[PDB]
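In what follows, a structure is listed as structure tokens, so that the remarks can point back to it.
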Amino acid sequence: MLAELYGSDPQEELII
Amino acid sequence: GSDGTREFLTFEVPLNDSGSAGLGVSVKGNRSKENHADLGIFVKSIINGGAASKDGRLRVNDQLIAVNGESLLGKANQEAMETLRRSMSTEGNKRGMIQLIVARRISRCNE
């Protein structure tokens, strides 16, 4: 359940 | 000669079912960790309850090129978001309908 993708990213999302 | 070409589709979304969300799309930007450069802004989730969804019928992981005629193809993800937030609302309610240019990559891995 942990370690998805690889990188320090919070996934920058924007909702329009 | 068409194999791995990308097509630009333009969706025009009226600010009718707006308020539910702006358009009702969720986008996110990704960066190449190898290239150390942005890959641009891509659709992540369509909100089925928004004009862009209802009228446009756009897809997930599509690459956002331009919004209301203003292009973000070239500016970084955080830049792009500012351009989006500003133009989608400010120029969206201005025009009355918002124009979205999104790019379709002809590849099988597409949703």
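Here chain A follows Swiss-Prot, giving residues 769-784 in order.
Method of determination (from the header): solution NMR.
Cβ atoms are placed via backbone N, Cα and C, with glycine included.
Among the mutagenesis experiments that Swiss-Prot reports, A:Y774 to A is described with the note: No effect on PARD3 binding. The Cβ of A:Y774 (mutagenesis position) lies under 8 Å from the Cβ of no residue that is in the same chain and 6 or more residues away along the sequence.
For the mutagenesis of A:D777 to A, Swiss-Prot gives this note: Impairs PARD3 binding. The structure shown keeps the original residue. In the three-state DSSP scheme, A:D777 (mutagenesis position) is classed as coil. Within 10 Å of the C-beta atom of A:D777 (mutagenesis position) sit 11 other C-beta atoms, taking all shown protein chains into account.
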